[PDB]
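Visitor: Got a structure for you, questions after.
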Amino acid sequence: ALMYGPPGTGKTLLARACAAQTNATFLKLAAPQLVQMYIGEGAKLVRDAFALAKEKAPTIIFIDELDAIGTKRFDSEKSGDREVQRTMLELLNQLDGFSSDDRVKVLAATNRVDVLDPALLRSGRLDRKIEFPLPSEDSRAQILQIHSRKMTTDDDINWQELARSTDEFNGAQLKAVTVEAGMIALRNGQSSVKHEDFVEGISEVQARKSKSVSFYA
Amino acid sequence: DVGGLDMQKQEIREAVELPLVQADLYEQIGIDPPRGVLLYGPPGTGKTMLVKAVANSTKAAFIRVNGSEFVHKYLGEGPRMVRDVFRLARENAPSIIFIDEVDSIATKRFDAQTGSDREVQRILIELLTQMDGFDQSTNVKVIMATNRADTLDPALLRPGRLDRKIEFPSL
Amino acid sequence: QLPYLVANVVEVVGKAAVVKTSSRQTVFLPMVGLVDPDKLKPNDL
Amino acid sequence: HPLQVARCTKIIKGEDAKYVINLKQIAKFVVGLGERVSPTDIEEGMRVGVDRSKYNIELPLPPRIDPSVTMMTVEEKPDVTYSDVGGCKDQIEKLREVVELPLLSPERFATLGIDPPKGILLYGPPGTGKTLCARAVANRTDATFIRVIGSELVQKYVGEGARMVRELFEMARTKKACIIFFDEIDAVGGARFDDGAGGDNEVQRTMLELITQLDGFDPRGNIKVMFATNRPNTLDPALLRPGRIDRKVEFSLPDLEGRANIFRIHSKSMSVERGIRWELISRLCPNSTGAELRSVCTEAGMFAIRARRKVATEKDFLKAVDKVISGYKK
Amino acid sequence: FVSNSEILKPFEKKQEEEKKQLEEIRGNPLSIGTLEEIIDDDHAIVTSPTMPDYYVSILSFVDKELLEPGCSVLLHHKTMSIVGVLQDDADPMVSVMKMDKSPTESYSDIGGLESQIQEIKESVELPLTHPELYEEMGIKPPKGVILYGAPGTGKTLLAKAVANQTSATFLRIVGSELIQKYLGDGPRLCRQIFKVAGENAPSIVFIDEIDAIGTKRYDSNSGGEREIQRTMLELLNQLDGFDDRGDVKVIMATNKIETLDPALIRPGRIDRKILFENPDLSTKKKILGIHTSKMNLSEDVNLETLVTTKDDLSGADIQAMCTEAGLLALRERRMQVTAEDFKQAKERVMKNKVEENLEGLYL
Amino acid sequence: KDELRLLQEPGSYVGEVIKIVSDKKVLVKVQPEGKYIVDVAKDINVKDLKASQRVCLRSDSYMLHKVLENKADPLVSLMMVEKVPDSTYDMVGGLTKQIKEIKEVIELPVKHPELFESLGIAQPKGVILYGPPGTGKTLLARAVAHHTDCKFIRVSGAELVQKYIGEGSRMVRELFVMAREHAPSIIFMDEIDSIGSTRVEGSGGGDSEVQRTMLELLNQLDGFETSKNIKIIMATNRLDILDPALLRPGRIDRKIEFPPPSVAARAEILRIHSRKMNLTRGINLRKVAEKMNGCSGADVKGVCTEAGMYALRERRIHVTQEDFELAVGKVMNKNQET
């Protein structure tokens, strides 16, 4: 299935989750590791990762930031740099190897889809577009709860009530919010981080925008 | 092979057949033979297939140089290829170069294209060097054809080199 | 020859193989008995 | 022995330490038959080498020799406190929690529960505040400031960038509480045009050294990393995401108190009049960059030469500031 | 000849033992190259321009302290062994290298520019000719100078006039040559400029007509380039790292400084900004006095007569106007321009030249 | 016997002498390879070798072979320096001011440099041509070098600009070095001509870069090279894309304006073609010139060409006076269309 969305919204978070629920080996291809000059390397990764899925049970193959090798736009540059073209040409042959088998699965995730390929859209390939918007209000309460269980606290913190002040924060931006909560303890002269330190640092907007204006203009 | 060309065919022989065969008659007149002829009208009628048949009677090499040809993002090959064609056409007298849609080459630069397009003006340098650069002599037949253009006249109009301007009647 | 040279086969006409080595030199030679058409592939030694 | 070139032609050895590798891009060779590790001497030494491309078991003997010693500058516990950074205490407080705190009492984070940022990013006007400000916080931390200029890492040569970065974490494991500083990370970055579009691993494996060492294995309070950029958009978002590069330090314009502390320090080196008052002329000038503040002290002596005076009177500083106001207006 | 035969000739003739066979055993042939690395184990790496990079040994000729990597040395062709050391000037540095000695221009030939002479003198000539003035003040003199004007007057006469009084070799580097359109040539060519002037420093660096490296824009298009961004940063490190009493200056002149990198600007390193100004009538009197010393003028025409009509010309066309004044006299067949020739010559000059009219008829 | 010696040739390339060494071995720069030091021959002096000296080096032993002649001969695309090309002032001439302006601006400084040196003034180097379209100065440029016994040099900015690294500089430097030894000649530049002979009017993107590597070296001839007898012939009707500072000396020293085809000027132009052509008796050459309006050198050739076109339909080797009456009413209306 075709997956896209802003970073930190769970596009790369559910990759290891989909393979864990179905008990599959996780494979990830870095985008800087794709585009090259010599013919080889990433062009073999399509066939190299298939060698595992053919033997090691089904195994699910993932592609990180498909827009590098997956977006041709209006440009024919696939012929200019053959590393991108052959990777796509070998991809069409490997997806058609076993059409009746559930042990061959190849997915991908990126920021967005700027290019539509009719050859990739069909039964047995990447088709359905799954958008991953920013986490909701109640969704951020569970992520902030994970960071609170790892750090040492007094267990007096309410993760559902403090998450109401957070607006449009992804999984990565919530990590910086918990770090700011500990910085307030140093400004207040506390060895540990108490409940009053979370209320001041979570309610204040962090890692997004700083609004210092209390007056007109 | 196509009728109704009597208006054009009469103008072709004097500007093509005479300078490539009977040109010795121009020396008795005291003028140099016309080095080319211009075509004006919609392509397909007495333009594309007609010029290929004229090269048969003259027994000359027919070379296709169009306005949309030699067009690429690389820089420096545009003027280099035009010079090599005239270099070969100068040694071989029986040569004819037909130009279809000359307004593509005739179009000049009204704005800065920044990068990757420097060649709009560069293609006019070597095209006009083989005509206005040297004296008046015909080692090759340069025939240009205009599809639709308002005003493009870098060297084109006036009888400096080119003589006859053939306008296809629309009536 | 024990110091074998790295090469990438462009095409495995039917009994002839086309290989391009790392030296930027492509040669035309017929297939021998010590190699197989499936054994000649890019990203292979 | 230093090796800047290695090659061999038509050599039959033996599987075990055979080598027979041509480092030139023409006629490339590999090694089969198992795996062997010989970091000291593989076979003959000498013409055994690696250079750009990785081949099999040849990795333990990289050609690490290079006259790059003029690039990296290692200074343990710099004594620089305030010179042109006078008035930057706003940025020092930004560097107090994420730098001074883990390098002084790292055990506080066990009670806090949070973690120090893996890296600190510097931002501001180009060529200002990215030099002496990094050494100012290093004094309070009593740490080791290692400055590696990224100008020599601009090359696309394979193995140049990943080799120097790897050696920084190796020396950082020996002594605790060290600061690894990368000068002009825009010259390095996570990706450039010659990485993806080219067939070179330069900067391709260099980012892996920052991912494997800093975030992956090496600790935080003991080994810290600092970056300096002219814009965040020139860095690979992989390194920009939280967990590696977190805090971003922005250089602002010092106030009147910051300008007064910088002028009184420069007044000791340059000959000045004993009766001048910097609390007035500096107040007439608005907030300016730290680079323009040194220009006021240098331009003040230029008008003194025209006025033919052994020192700089109060009227000399007035003409130097008016020259900055009329030509800058910052 | 007589002295060298009775002094230098018997020195080589009487005693021959060593220094003759030093170039023999190692090898006769010579192939120039560059030392990659120097060590105490008597082995090094040399690379010739043909790239026959090998691994060779070292024999004792000069001490290892004199051998430095990055310089041309004395080598062998076949075995590529080190047979000695040579001068580093043979190493190609910048594609365009122009070293001029004894510049012709001076302060007397540039006219009424004394308003701009004192400016360029204080930032260049004054620290060179009076290093004690900046030393007693405890300040560093400005290394860079920003100039404005046109080539031949503003960006030319001001640059060459200073090198005459400072007795320094004129060193010209084209601004476009700093960027070779190859990654890594930016920082390499900039360091080699200060290397030639970094030994005895008997010169001054001059750079003129920068339409390219002065503007990096935001990208590699619209006149800018990506290699320009990282080149201007290394020039800053080479500007601050360069320390002297002012024997060498870096003078760069462009049309607009608004596109320059604020890093390379570095206030306090460049204290001098000289904008082109419109000279007064006294400037023409100094330019006329040079040519009137050769060409003879009539007694009824003095320096005040020719300066009467002057429209937007600084120093360049006063010589060009007098060229037509001497050309018209050739039509009358005379070698001395007289009063009748001055009137008819100046009318052919001041007229029919500038088509655009700046006039107060807007009303 | 001469064959057997020449059957086996190891080959020799071309190189330039750089500097000399006290070891009796000279440094020679190699274009495809690089600077390499060789051993001098027995008939070649090592001390006589100076900078930028073209010599022959054997490729087998990698040693000095012979010494060639010293002249500038780089890659030539339309750059070939010729001698006395074929043109005359009678064909493209016919105007009094046309020839008069060429003499003082070109013939005087180039042929007799002592005229301006005796007056203590500098000689003119660059010049700009003005006039209506259809001047024909391209053929006149060859007449200038023909009658003054000077060599002709045609400069084309299209062939001097390539995409390869270093071509945007050295190719212009080739023109800079060539003008030093070949200085007693005449240089003609293309792509800048706006006056209607060869109309280009520069390139927007083409001249937006190379102009710093080209126009800068133009002023370096007088300031640095200090070479005389170099006449730069340039033309345009406006200064836009090029350097606005070109008006300064060392680049543009003069402005010449071609007089429009007035009654007295155009009448003598028709007398030019009448000599090479065939005309009959009773033809008034002044009356025909009054029948047309503002016909430049390009329009007069067509009226004469069209006059000969009717003669071919008449099966006559001569152009009758009646053909001129039909030629005026044709070419004037022929050029107006489109």
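By Swiss-Prot numbering, chain E shows 75-437, in order.
The way this entry was determined, per its header, is electron microscopy, 7.0 Å.
Note: Cβ is positioned from N, Cα and C throughout, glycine not excepted.
For reference, Swiss-Prot lists these features for the protein:
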type	residues	note
BINDING	E:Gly223, E:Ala224, E:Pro225, E:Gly226, E:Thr227, E:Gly228, E:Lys229, E:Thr230	ATP binding site
MUTAGEN	E:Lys229 to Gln	73% loss of ATPase activity
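How about a rundown of where these features are and what they're close to?
Guide: Annotation for E:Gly228 (ATP binding site): spatial neighbours E:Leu221, E:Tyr222, E:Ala327, E:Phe350, E:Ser388, criterion Cβ-Cβ under 8 Å with sequence separation of six or more.
Counting Cβ atoms from all protein chains shown, E:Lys229 (mutagenesis position) has 24 others lying within 10 Å of its own Cβ.
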Visitor: Per 10 Å Cβ neighbour count, which of the binding-site residues E:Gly223, E:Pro225 ranks highest?
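Guide: Of the binding-site residues E:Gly223, E:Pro225, the most buried by Cβ count within 10 Å is E:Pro225.
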Visitor: Quick check on the binding-site residues: of E:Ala224, E:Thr227, E:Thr230, whose CB has the lowest count of neighbouring CB atoms inside 10 Å?
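Guide: Checked E:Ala224, E:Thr227, E:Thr230; of these binding-site residues, fewest Cβ neighbours within 10 Å: E:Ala224.
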Visitor: Quick one: of the binding-site residues E:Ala224, E:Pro225, E:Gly226, E:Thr227, E:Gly228, which have a CB under 8 A from chain F's CB atoms?
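Guide: From E:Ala224, E:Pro225, E:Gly226, E:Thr227, E:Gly228, flagged as close to F: E:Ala224, E:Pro225, E:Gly226, E:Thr227.
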Visitor: Near the Cβ of E:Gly226 (ATP binding site), how many other Cβ atoms are there if near means within 10 Å?
Guide: 21
